[PDB]
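Colleague: Please see the structure below; I have some questions.
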Amino acid sequence: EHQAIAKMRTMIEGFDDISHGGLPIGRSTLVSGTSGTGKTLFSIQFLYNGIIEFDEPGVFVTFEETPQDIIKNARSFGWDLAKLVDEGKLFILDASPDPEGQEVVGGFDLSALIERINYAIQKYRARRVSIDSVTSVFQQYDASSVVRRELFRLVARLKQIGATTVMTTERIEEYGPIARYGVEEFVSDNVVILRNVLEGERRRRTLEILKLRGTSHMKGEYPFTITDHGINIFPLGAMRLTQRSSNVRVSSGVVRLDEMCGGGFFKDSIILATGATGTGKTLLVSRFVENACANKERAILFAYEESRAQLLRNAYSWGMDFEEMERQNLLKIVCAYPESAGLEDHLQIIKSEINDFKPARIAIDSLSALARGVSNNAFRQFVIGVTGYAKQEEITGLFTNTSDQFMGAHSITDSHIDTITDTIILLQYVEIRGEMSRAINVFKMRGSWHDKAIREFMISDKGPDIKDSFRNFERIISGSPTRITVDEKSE
Amino acid sequence: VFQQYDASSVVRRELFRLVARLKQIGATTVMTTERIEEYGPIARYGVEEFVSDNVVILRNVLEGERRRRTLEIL
Amino acid sequence: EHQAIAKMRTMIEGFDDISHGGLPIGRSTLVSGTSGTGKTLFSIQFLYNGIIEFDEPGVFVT
Amino acid sequence: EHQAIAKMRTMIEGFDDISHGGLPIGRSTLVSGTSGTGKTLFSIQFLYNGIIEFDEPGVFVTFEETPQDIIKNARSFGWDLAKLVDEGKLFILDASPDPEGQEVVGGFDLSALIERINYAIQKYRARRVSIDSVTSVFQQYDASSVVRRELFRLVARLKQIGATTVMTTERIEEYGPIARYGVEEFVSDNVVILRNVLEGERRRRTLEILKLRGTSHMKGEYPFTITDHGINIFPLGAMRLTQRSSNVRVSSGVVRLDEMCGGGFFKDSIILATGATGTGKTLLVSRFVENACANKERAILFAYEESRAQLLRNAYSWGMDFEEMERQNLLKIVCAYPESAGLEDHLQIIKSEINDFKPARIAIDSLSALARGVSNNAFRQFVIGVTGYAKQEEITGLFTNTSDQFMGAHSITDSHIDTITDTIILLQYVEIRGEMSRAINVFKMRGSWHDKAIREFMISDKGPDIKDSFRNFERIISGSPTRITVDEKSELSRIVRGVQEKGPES
Ligand SMILES: Nc1ncnc2c1ncn2[C@@H]1O[C@H](COP(=O)(O)OP(=O)(O)OP(=O)(O)O)[C@@H](O)[C@H]1O
Ligand SMILES: Nc1ncnc2c1ncn2[C@@H]1O[C@H](COP(=O)(O)OP(=O)(O)OP(=O)(O)O)[C@@H](O)[C@H]1O
Ligand SMILES: Nc1ncnc2c1ncn2[C@@H]1O[C@H](COP(=O)(O)OP(=O)(O)OP(=O)(O)O)[C@@H](O)[C@H]1O
Ligand SMILES: Nc1ncnc2c1ncn2[C@@H]1O[C@H](COP(=O)(O)OP(=O)(O)OP(=O)(O)O)[C@@H](O)[C@H]1O
Ligand SMILES: Nc1ncnc2c1ncn2[C@@H]1O[C@H](COP(=O)(O)OP(=O)(O)OP(=O)(O)O)[C@@H](O)[C@H]1O
Ligand SMILES: [Mg+2]
Ligand SMILES: [Mg+2]
Ligand SMILES: [Mg+2]
Ligand SMILES: [Mg+2]
Ligand SMILES: [Mg+2]
Ligand SMILES: [Mg+2]
């Protein structure tokens, strides 16, 4: 074998996108982290997937959790381990100790195990092996140097054998040593760290491939998720810039608006409506989500500010009946507090819900409601993920941004998502004769020509009624205009 | 190598031996040391640093979920 | 000799600039870093380039 | 000198100033620091200098480096310790352990060593002594209390012997303990600390004297660089404010300006030219450097924004041929990325180049270039340097500063260097009728009278042209003025009809 390194795929959604193929075969990969990070789960999902997708039987070596329990649990992702053991496809090699015993049995057993293990491998023609918390073993009474030699013996034996392993390790500090005895680190070929980062009373699991001897991979931490369908990672960087782009057009829900953008919204595009609280974005959305129903197309509305019932209210008050849209199963509403999760969990609920309703349109009411509390970068990373997924999937996107300062605003968006979007529809308050009058404007349309005027516009039980511009005013943008009333030429 | 059961001083004299002999032979060498904190000591035992005539440090700084590789000639 | 030290070129793209010539001849150089920084590589690349560019065989202790 | 302690001169550049004379005679100075901090140079150089300038034979004790190596390395700077060891002016005493050793030997060897050192000094009649890395000695198997006692002994025997020693030491953390065992700090008479602060990927070395039992000295960290000449410290705080001041005048390369300047810049003055990007500070400097050459003087240009090549294209397009300027051996251009070194370094490169050429005029294009990323307190401290040097050297200076915001800048400099400079020439854009026009202003001159007018100026192939002010304009500094007219049409040369000629004849 005189070729590059060969990698086996884990099938763990996203792990292989980052490990450029996955764990290198015949070698041991180290996946350590703190208590509650997925390690165990990972190893399992490793074997399982291997069995159910390539009939590669597997050996699972547990030094603490009991077989009955490793199974009991797995049923949490809808996995009947018991069966794979009946089918001789998975062998749970119990290595835990019993409530009674002796001592002074250091490496005495590290030599028997390697024999009980090679046993199950050969015997079950195993290709994948996962050793859970190898740490809990020398957690009998050992020091660094002692551990280094035992591991090296193990891995070595396993590399001789030819099995591809994954070793579970426990850490105590999220950013401190890689493994409890800062020794494993160098005893392994590959290293994967699972982190459960606090930061704000909110946690955020992130996975990282520190190293892959002999092959390349992706650097840095990647957010992931532990669900009923196991560990789901999102290589928000992996995503390529190869999204389909068509000239097809779509209605905005507002004829005059469609006219302004010169023919409408491109089917393949991201639309951003920015306005100081009260300018009626949530209106445009409602309207934009109704039009994808009169055309019997499916559409989801992700509101993060208002309730299910309230939306219905304010909706029926503008005409549009959302009651129907529900029944006709063409419109599906979500609603969730940004505080009921993290941007990682959210992005998934979105993506996920998209796949089960196959939307042709999607509206997220208040992106900035989602930027509540979270860091800037983390947020962008969130938009790129939703914005993107929506892009390469042919789903027209309309997201709502509520700037932090009514009147005067010197920038479309505070988070600077500007460049991340195709068409910018900007609403703004204008102070005329001591009254707070609205105005709408197509700031930028990438493909189309769109109108350049800043048009007045009111709201009634009929919805948005766009009017004329303020042709005879100065500094509109600022919010507090100044009528010109020029003495013509004065004859 | 000294991850058998050693302590600083025993590690110091031992490097010194190695390096030294290799100096006699007239060999231009490159030694590899493993660390535990991107900005902590320069090497596992806090001895190696001073012992060597030339030192090079390769780091993989984390920071903001991205890692950046840097190389420093101490 | 009886002058400043002389260096060996590493051909490791750039590094031979950051050291004003390369590793000093007849001496060791400690290259360290945490797991994954690229030491083993750097050590290999030093050897390889040695051979491949001046026919200066090398020894690799592992 | 009023100091109860008689000091000895190191001759290391500026250390003496910092130590108010140099090491105390008959005592020991702990020079400690991490790895690659300068320890061994300092020590070596300390003996060397005593040998070359005072014929004070010296003993050098090494515990790790080999006697062959201390010589080999020492050539790096240009010293032949070999020869000195030959004339018996420098005895190197080897105490490194062997490549084929044993274990145990650090107490009766400390006694044997003292007895050894006494010998060498007695035999060579030495007055200076170094001891490199005593630390590595107890680095066999010891603890705090055993070191203190073993140090004390050595130091005490040394002082009885009457020797002016220097001990080097290692530390782990740049800012934590002073030494390793945390006991060297209190058994030494003096403690000199060397640091190599990382901070933002670059590396800055400083030298600090924590204590001198018995005298005053300069408190705090001071920058220094290691070069082909050894250590070199800059007493950026010892630099007294007693620079010479004359009333002589020197052109600015541009006449009108000169007028505006009461009659041409002061020979002894720091000149500051601020303005938005594109205002033409660069231009002005070019003329200022040129003019010195047109009059047969030497002047250097340090450019941190433009290549030496481009600096010439633009310089020619503005007339003035810099090529010749390089040839006639009057103008010397530098060029250096500010990211290609720290401030301590750039400061010295400049100084050096200022010596090997004796300019009469100096012009640093874009100090705000050097301000990139550095901490203001570190930058302000750089400015003070270059500036100071130039003042106490009778070398006129023309510094450049580019403001982060074009039009609307409410401050001369974003680094508030304002008060360091003596004269300020301002440049800015003026939105006059859908057009960006340049305006030049002489904001302040310390010794002269200077015009208080914000003249408009246009840039051409010939260069700078200084017209007149926008008298009929309010909110000029706003960048985008407002035009109020109580007149305009007023005289100046009314008389209508056919006032001109055309290309044919007049
Ligand atoms: N069905 C599920 N839905 C959502 N989250 C789940 C589900 N099952 C488990 N989890 C989460 O995944 C984690 C399980 O981690 P697991 O026990 O597999 O290994 P570990 O945390 O890496 O190591 P350790 O053995 O110390 O716990 C739990 O902490 C829990 O929050
Ligand atoms: N029936 C109605 N008749 C007239 N105007 C209405 C009616 N309903 C709502 N409005 C107007 O629309 C506004 C409601 O805002 P909307 O739901 O459109 O979202 P928004 O202004 O973009 O964002 P947010 O609701 O978070 O402030 C009210 O402030 C009001 O001026
Ligand atoms: N072909 C490749 N392309 C891109 N990156 C690679 C390639 N091969 C290896 N790498 C990267 O280099 C790392 C390999 O580390 P390397 O073997 O150079 O030594 P080191 O980390 O300093 O020592 P050690 O890994 O033995 O603890 C991998 O972790 C990976 O990120
Ligand atoms: N000619 C030179 N020009 C510029 N820098 C030099 C020159 N020679 C040596 N250096 C620098 O000076 C340093 C030498 O340090 P030195 O030998 O004086 O003692 P140390 O680092 O304090 O202690 P140790 O001997 O244990 O390393 C090196 O870090 C190197 O970069
Ligand atoms: N030959 C020329 N003719 C007319 N105008 C010129 C000529 N050369 C340069 N200019 C003008 O001068 C400007 C160049 O700026 P200059 O090199 O003088 O330095 P600066 O504006 O102070 O600083 P920087 O170049 O770093 O922005 C141009 O933007 C342009 O308007
Ligand atoms: Mg576990
Ligand atoms: Mg490693
Ligand atoms: Mg290695
Ligand atoms: Mg050192
Ligand atoms: Mg030294
Ligand atoms: Mg310039």
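Numbering of chain D is taken from Swiss-Prot, so the residues present carry the numbers 14-519, in order.
Backbone N, Cα and C atoms are what each Cβ position is placed from, and that goes for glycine too.
Pulled these from Swiss-Prot:
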ACT_SITE  D:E77  active site, proton acceptor in CI (KaiC 1)
ACT_SITE  D:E318  active site, proton acceptor in CII (KaiC 2)
BINDING   D:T53  Mg(2+) 1 binding site
BINDING   D:290-296, D:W331, D:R451, D:457-459, D:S461, D:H463, D:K465  ATP 2 binding site
MUTAGEN   D:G71 to A  Lowers the amplitude and distords the waveform of the circadian rhythm
MUTAGEN   D:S146 to P  CI hydrolysis rate halves, increases period of the circadian rhythm by nearly 50%
MUTAGEN   D:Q153 to A  Higher CI ATPase activity, clock speeds up
MUTAGEN   D:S157 to P  Shortens the period of the circadian rhythm to 21 hours in reconstituted KaiABC complex. Increased endogenous ATPase. Higher CI ATPase activity, clock speeds up
MUTAGEN   D:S157 to W  Arrhythmic
MUTAGEN   D:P248 to L  In kaiC6; induces a low amplitude phenotype and decreases the interaction with KaiA
MUTAGEN   D:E319 to G  Low phosphorylation
MUTAGEN   D:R468 to C  Higher affinity for KaiB, extends the period of the circadian rhythm to 55 hours
Colleague: According to DSSP, collapsed to three classes, what secondary structure does D:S157 (mutagenesis position) have?
Modeller: helix
Colleague: Would you mind pulling the DSSP three-state label for D:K294 (ATP 2 binding site)?
Modeller: helix
Colleague: A 10 Å Cβ contact count, applied to the recorded positions D:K294, D:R451, D:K465, D:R468: which residue has the minimum?
Modeller: D:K465
Colleague: Using CB under 6 Å from any atom of ligand 10, narrow the recorded positions D:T53, D:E77, D:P248 to the ones that qualify.
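Modeller: Correct list: D:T53.
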Colleague: Using a Cβ-Cβ cut-off below 8 Å, which of the recorded positions D:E77, D:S146, D:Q153, D:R468 are near chain B?
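Modeller: The recorded positions close to chain B are D:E77, D:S146, D:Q153.
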Colleague: Going by C-alpha distance, which of the binding-site residues D:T53, D:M458, D:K465 is nearest to D:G71 (mutagenesis position)?
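Modeller: Spatially nearest to D:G71 (mutagenesis position) by Cα position is D:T53.
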Colleague: Run through the Cβ atoms and count how many others sit within 10 Å of the one on D:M458 (ATP 2 binding site).
Modeller: 20
Colleague: By the count of other Cβ atoms within 10 Å, pick out the sparsest of the recorded positions D:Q153, D:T290.
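Modeller: Output over recorded positions D:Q153, D:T290: least Cβ neighbours within 10 Å is D:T290.
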Colleague: Out of D:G71, D:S157, D:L296, D:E319, which recorded positions lie by ligand 5, with a C-beta less than 6 Å from some atom of it?
Modeller: D:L296
Colleague: Taking D:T53, D:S157 as the recorded positions to compare, which has the smallest set of other Cβ atoms within 10 Å?
Modeller: D:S157
Colleague: Can you tell me which of D:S146, D:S157, D:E318, D:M458, our recorded positions, come within under 6 Å of ligand 11 at the Cβ?
Modeller: D:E318
Colleague: May I ask which of the recorded positions D:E77, D:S146, D:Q153, D:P248, D:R468 is closest to D:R451 (ATP 2 binding site) if we compare their C-alpha atoms?
Modeller: D:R468
Colleague: Ligand 4 is in the model; which of the recorded positions D:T53, D:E77, D:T290, D:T292, D:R451, D:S461 have a C-beta less than 6 angstroms from one of its atoms?
Modeller: D:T53
Colleague: What kind of secondary structure is D:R451 (ATP 2 binding site) part of, going by DSSP in three states?
Modeller: strand
Colleague: Find the one among the recorded positions D:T53, D:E318, D:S461, D:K465 whose C-alpha lies closest to that of D:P248 (mutagenesis position).
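Modeller: For D:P248 (mutagenesis position), the spatially nearest of the recorded positions is D:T53.
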Colleague: For D:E318 (active site, proton acceptor in CII (KaiC 2)), which residues of its chain lie six or more apart in sequence with Cβ-Cβ distance below 8 Å?
Modeller: D:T295, D:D378, D:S379, D:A382
Colleague: For D:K294 (ATP 2 binding site), which of the mutagenesis positions D:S146, D:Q153, D:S157 has the nearest Cα in space?
Modeller: D:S146
